[PDB]
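Asker: Starting off with a structure, shown below.
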Amino acid sequence: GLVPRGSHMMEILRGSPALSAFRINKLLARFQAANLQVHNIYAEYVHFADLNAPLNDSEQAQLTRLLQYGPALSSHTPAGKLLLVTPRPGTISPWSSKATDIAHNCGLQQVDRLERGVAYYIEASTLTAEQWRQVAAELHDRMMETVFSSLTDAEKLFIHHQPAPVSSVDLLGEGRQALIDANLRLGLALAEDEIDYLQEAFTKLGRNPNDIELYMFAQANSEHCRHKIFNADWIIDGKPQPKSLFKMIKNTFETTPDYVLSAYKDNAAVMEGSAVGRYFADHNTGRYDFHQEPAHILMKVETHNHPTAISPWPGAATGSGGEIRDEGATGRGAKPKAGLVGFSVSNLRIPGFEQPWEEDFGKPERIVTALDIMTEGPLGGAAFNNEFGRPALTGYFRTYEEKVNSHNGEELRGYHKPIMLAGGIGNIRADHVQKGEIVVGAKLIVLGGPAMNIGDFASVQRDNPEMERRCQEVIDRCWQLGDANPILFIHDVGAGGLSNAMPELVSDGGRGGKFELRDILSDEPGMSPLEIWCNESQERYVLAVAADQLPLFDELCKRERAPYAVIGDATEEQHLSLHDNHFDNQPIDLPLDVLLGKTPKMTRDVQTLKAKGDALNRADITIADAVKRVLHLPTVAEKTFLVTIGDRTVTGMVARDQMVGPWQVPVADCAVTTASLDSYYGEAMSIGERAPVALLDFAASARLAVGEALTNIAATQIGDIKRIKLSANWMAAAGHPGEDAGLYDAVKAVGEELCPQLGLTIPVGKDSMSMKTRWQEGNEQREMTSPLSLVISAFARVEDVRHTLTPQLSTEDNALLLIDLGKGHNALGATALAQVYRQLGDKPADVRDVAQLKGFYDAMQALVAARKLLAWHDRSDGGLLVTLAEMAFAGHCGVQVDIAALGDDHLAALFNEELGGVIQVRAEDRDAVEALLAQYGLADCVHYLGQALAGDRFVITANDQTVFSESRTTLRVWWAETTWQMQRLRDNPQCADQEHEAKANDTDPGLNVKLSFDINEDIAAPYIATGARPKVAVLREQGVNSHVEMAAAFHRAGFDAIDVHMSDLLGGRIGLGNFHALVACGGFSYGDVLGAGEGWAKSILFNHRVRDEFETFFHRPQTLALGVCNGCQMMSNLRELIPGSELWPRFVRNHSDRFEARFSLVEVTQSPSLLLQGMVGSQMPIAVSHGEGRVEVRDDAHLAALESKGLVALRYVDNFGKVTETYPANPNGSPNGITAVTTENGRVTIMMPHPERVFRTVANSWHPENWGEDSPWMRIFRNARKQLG
Ligand SMILES: Nc1ncnc2c1ncn2[C@@H]1O[C@H](COP(=O)(O)OP(=O)(O)NP(=O)(O)O)[C@@H](O)[C@H]1O
Ligand SMILES: Nc1ncnc2c1ncn2[C@@H]1O[C@H](COP(=O)(O)OP(=O)(O)O)[C@@H](O)[C@H]1O
Ligand SMILES: [Mg+2]
Ligand SMILES: [Mg+2]
Ligand SMILES: [Mg+2]
């Protein structure tokens, strides 16, 4: 590769086989389905290096090297037709950006840009050009990639472009017509009253508006950016209204201002946290230390809906991503702590798993199917959360698509335009909650990555998390500076891009701002001022720093490799200006208010509509078929396929994840994180949502939302109900018949009543008002319309993280006491039973007693505190039957209950979705727990069901009449089928199957322990007592996300953790010659591009000074090096620097071809490892979270030798005890369960699971009842102390 390409040279570098066997097999499988006679097919990755200069031999080889990664699969000689798949031209992909990073960090400056593509070699050769476009169509994403017929054809990808000039709308010379033409041309979606405004304003000035100015205006004054509906004057049925929607939401903050530090004036809301030890690396000493101070909790939840319907992955990625910017940009700087995903789609209709209630209603040719969204969507947001470094600990997933007779007659009600929810929490320093003032002359910086044109087709987003991580560390570095925090005011970049972000900043500071277009970083020179000021690129932040703090900010950013650029100054005169240094002119100039200009307030004059709706027909319904159907509804069925694709262990403060009990059943009601690594205080996240009800009663749906949120979060020690702060996210189809009035009534219901009545606040929200899709099916039009979808996300301050409860039942003497808040209304309308039978029902569940709901909370709070309960699980989708079934799955046992005291309607008793739940109290405690519940007038609601027994019998009785009797393992399996099925079409079929097939063996003993040592014996204490703290280099490369907890572990082990960034070595600041203990940390170094750990390791291996530095470290006679996750792969590529590491394997893509976030069970095997000393023979579970941890040997003899030399320290074992290679007891698929090896002298030990994330007992998903503060994994670190003398 060296063919003529502009002022550059493009080089073609052949790579490794792309599609991993089973995929190719599925490819041809799908080819036959379209009558395409495709015999064989071979995918091969091919790299393209755009060079500005030349590479000498040594450099030419160093490049070919960086480009050898992935699984060592067998190579095929090209045969048949070639079909190259590259990203669409005029687009730079995340792979490219991250991959190109690596090149530069390796001294290859000649490498201008690296881009990758897949080269398909197909053998069918008997198809018409027609049949070929089809073959092509099956090989790329029409929304992101494009096919080429020649490898050389990829030159079009690196075509340089000239900066396009700014154009101007001729108002003065053409009249108002010009505003009309430009309105359609540029598609500004401007209303009459607004074109009027612009018309006048520009005549007052006396010059033509510049397309850029006009577009910026369009953005700043759009329904989304101004939230016009939510601030309109209302008129319901001829009677005008008093408050708007927002004012009614604002009501909850006027009535319950308690614990709120910031609300309705930032990117998020902030409430009071607790007095914990904030751990971070000191700025001067470069040493992690605990800072005993208040750590406050901020919360936010956003909705990236439409862009998700177009291109799912980008949709969800930039969903979590946007929310994370808000969090980070909250106040004067904060740190995201955890997060919650959420989805709402139409019927899946999984091929060969077509459910009884599913009926194809067609869909717009221009969007993607519900199943597609549910395959690519989850992977996108998960991709971002994982790369970035925040655990996704709770959420929801709902499907609904039915031809239901609702409020506007009979229509199609679903989610063809999906709800893509992404929100979470964070911790903010006390003295930072408030934005500082922007002093005149403040440097207006843009912290983030180079812009590209992103905001038809322009709904296809881009995601580069590793860029946001870098930015996050820069935020961090800043708030960590205590009072020296340079960020006077930070804000996030989102819609409208900078053309809204920057003005918005200077305005929230009562300033103006003169900017310079050519100072802004951009990866596409060809852009126009409009395109550079209004492009909605990702991973960007805006902030203002005092001029004399610029040196510090620069040095901080550089060290983190997070780019930034000063683009303007703060002016005293309210006035925005954009100077172009290339076209020597000024694209923007106008008084600030001219933009923030207003016309009439919206006024919606609507009418009410209440669905008549007929009572549920019971012809096909039978208790038995009901149970079988419900357990098959996506909204109810096990969600393993959304839980495990996203990390739930990072930060090492995950006290309560989705997985519950020894059997890891994903039935956790809320998520609980510890506020610090040295405390038992924390935060709690729950999610309330019941959108179908809105198709029968708008107020009910809204109320039930707050209800479930509460019932889901109740089994957590919080105290005063006023500690819970709600975020209301409103999804609706404004304009659709009656939905409008229904919205107002529902908002009134929670805003002006339910919430204020309980003591609940709503400091954060967001609103989507177009949840309906219109398209052409036949010669007639079809419309899919969403119900009033309110999604309440609850956030609270946990008092004692140790007292949280889960659904895991106990076999000891017990009582299953039902707390029916429905007061026996047992409604069946708008339920899972109804949906599953293609109906809407008669009357839906509703919050019956406002006082009892709080009574329920106070009651539960009392018990949680007193430790009277053994288990908890609220009632929602699928009612009591599903709540009891799950508790039986979670506890892997049986239930013997009786539902006679619940009424004759046994169907309604088991499937009523009324508020409430089931508590499992010890037997000897029944009376007292019943008496307490009585004190809160709840005595009328409580009913005794029965007990939980050891077994497989799930029996529900009614006196002496067996209402339903089945095997708990049979149900446990049906419920899982939905997730089993998704995994099949997404992950490796073999794995999806093995995981599902193992759920069938009732003899699964679940996670169980064995301890070769005393996990409570602190063999470090003697050294800690001398006060001498050995220094340990806690190594991190750009992209790493663990480190903080890793330091906290060595720290507890008596060490003195130091923050050492790779830049710290390459820049010369720090030297390894001073450390005796090194540690490569986990994360997504360079986003894993060019291979996980690869770019990180090769960045060392290439630079001679740093190379030497490291080798001289391992060779020294007194060192110790550790390498958890990511940092395990990094070191494994430094075999050439580490003594005693010849037999070491290479870590590659997991067999399942999917990231695995699991709590897997390992066995400590014999090995030289000094880090694992005295733990040999032990068996405890560990935090497994990686997508490239599979061991790979050259051949049998290699593994044969590796085993034989005994370099294996950790192996996976099934819950029985034997070493297994079966999924997912052995997640990655490593031979003989290997996930850790060592050196011959045991001084260096690399592994894959995270011993750091679980050094605290409370951070283990499940763990034996009697464990202390420390977990068995703490030992590793204490070993490093001892060992180091
Ligand atoms: N309908 C609403 N109900 C409650 N709070 C709201 C609502 N709309 C907005 N807010 C809050 O008021 C503030 C600003 O609205 P906003 O349009 O959300 O900018 P943003 O969320 O900070 N950043 P971005 O998502 O990039 O536009 C935020 O703190 C919101 O959480
Ligand atoms: N989209 C999602 N992403 C991650 N976890 C999810 C998602 N949807 C549901 N979950 C998790 O699945 C579990 C069960 O979901 P669900 O039955 O809706 O819970 P609940 O009954 O509490 O409403 C919970 O632990 C929840 O956090
Ligand atoms: Mg739910
Ligand atoms: Mg629940
Ligand atoms: Mg549920």
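Numbers here mean position along the shown chain, with the first residue as 1.
Just so it is clear, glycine is given a Cβ too, placed from its N, Cα and C backbone atoms.
The following feature annotations were taken from Swiss-Prot:
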MUTAGEN   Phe217 to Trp (Swiss-Prot position 209)  This mutant shows a perturbation of the local environment, however has a secondary structure content and a FGAM synthase activity very similar to the wild-type protein
BINDING   315-326, 394-396, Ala668, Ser876  ATP binding site
BINDING   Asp669, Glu708, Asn712, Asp874  Mg(2+) binding site
MUTAGEN   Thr673 to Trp (Swiss-Prot position 683)  This mutant shows a disturbance in the secondary structure of the protein and causes a 30% loss in FGAM synthase activity
ACT_SITE  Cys1125  active site, nucleophile
MUTAGEN   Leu1171 to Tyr (Swiss-Prot position 1181)  This mutant is extremely deleterious to the structural integrity of the protein
MUTAGEN   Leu1171 to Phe (Swiss-Prot position 1181)  This mutant has a lower overall folding of the secondary structure and shows a 60% loss in FGAM synthase activity
MUTAGEN   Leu1171 to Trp (Swiss-Prot position 1181)  This mutant has the same secondary structure content and FGAM synthetase activity as the wild-type protein and exhibits almost no destabilization
ACT_SITE  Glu1252  active site
MUTAGEN   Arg1253 to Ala (Swiss-Prot position 1263)  This mutant is structurally identical to the wild-type protein
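Describe each of these features in terms of where it is and what it packs against.
Answerer: Secondary structure at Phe217 (mutagenesis position), as computed by DSSP, is helix.
The Cβ of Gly315 (ATP binding site) lies under 8 Å from the Cβ of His304, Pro307, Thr308, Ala309, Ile373, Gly377, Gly380, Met420, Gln461, each of these being in the same chain and 6 or more residues away along the sequence.
DSSP assigns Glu708 (Mg(2+) binding site) to a helix. Cβ neighbours within 10 Å of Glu708 (Mg(2+) binding site), excluding its own Cβ and spanning all shown chains: 26.
Its Cβ placed at the centre, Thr673 (mutagenesis position) has 26 other Cβ atoms within 10 Å.
Under DSSP, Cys1125 (active site, nucleophile) is assigned to coil, being neither helix nor strand in the three-state scheme.
Residue density at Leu1171 (mutagenesis position): 26 other Cβ atoms are found within 10 A of its Cβ, drawing on all protein chains shown.
A coil conformation is recorded for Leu1171 (mutagenesis position) in the three-state DSSP classification, outside any helix or strand.
In the three-state DSSP reading, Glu1252 (active site) counts as coil.
Around the Cβ of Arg1253 (mutagenesis position), the number of neighbouring Cβ atoms within 10 Å comes to 31.
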Asker: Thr318, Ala668, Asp669, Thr673, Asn712, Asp874: which of these recorded positions put a Cβ within less than 6 Å of any ligand 4 atom?
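Answerer: With ligand 4 as the reference and 6 Å as the Cβ limit, the list reads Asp669, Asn712, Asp874.
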Asker: Quick one: what's DSSP say for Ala668 (ATP binding site), helix, strand or coil?
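Answerer: DSSP call for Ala668 (ATP binding site): coil, neither helix nor strand.
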Asker: Which are the residues of the chain, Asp669, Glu708, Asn712, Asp874 excluded, whose CB is within 8 A of where the CB atoms of the Mg(2+) site average out, their centroid?
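Answerer: Checked against the 8 Å cutoff, the neighbours are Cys670, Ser686, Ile687, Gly688, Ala709, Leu710, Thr711, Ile713, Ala714, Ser876, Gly917.
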Asker: In the deposited model, 18 residues lying between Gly455 and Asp456 are absent; what is the Cα-Cα distance separating these two residues, in Å, to the nearest whole number?
Answerer: 10
Asker: Let's check the environment of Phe217 (mutagenesis position): how many other CB atoms sit within 10 Å of its CB?
Answerer: 23
Asker: Compile a sequence-ordered list of residues in the same chain as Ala668 (ATP binding site), six or more apart from it, whose Cβ lies below 8 A from its Cβ; state 'none' when nothing qualifies.
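Answerer: The list for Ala668 (ATP binding site) reads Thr394, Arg656, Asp657, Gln658, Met659, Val660, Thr806, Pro807, given in order along the sequence.
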Asker: Cβ neighbours within 10 Å, counted over all protein chains: which one of the recorded positions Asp669, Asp874, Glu1252 has the most?
Answerer: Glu1252
Asker: Where does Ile324 (ATP binding site) sit by DSSP, helix, strand or coil?
Answerer: helix
Asker: Report, as a single number, how many Cβ atoms besides its own are within 10 Å of the Cβ of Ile324 (ATP binding site).
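Answerer: For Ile324 (ATP binding site), the 10 Å Cβ neighbour count is 30.
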Asker: Excluding near sequence neighbours, so keeping only residues 6 or more apart in the same chain, what lies with its CB under 8 A of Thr318 (ATP binding site)?
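Answerer: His304, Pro307, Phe384, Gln461, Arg462, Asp463, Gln538 - these are the non-local Cβ neighbours of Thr318 (ATP binding site), listed in sequence order.
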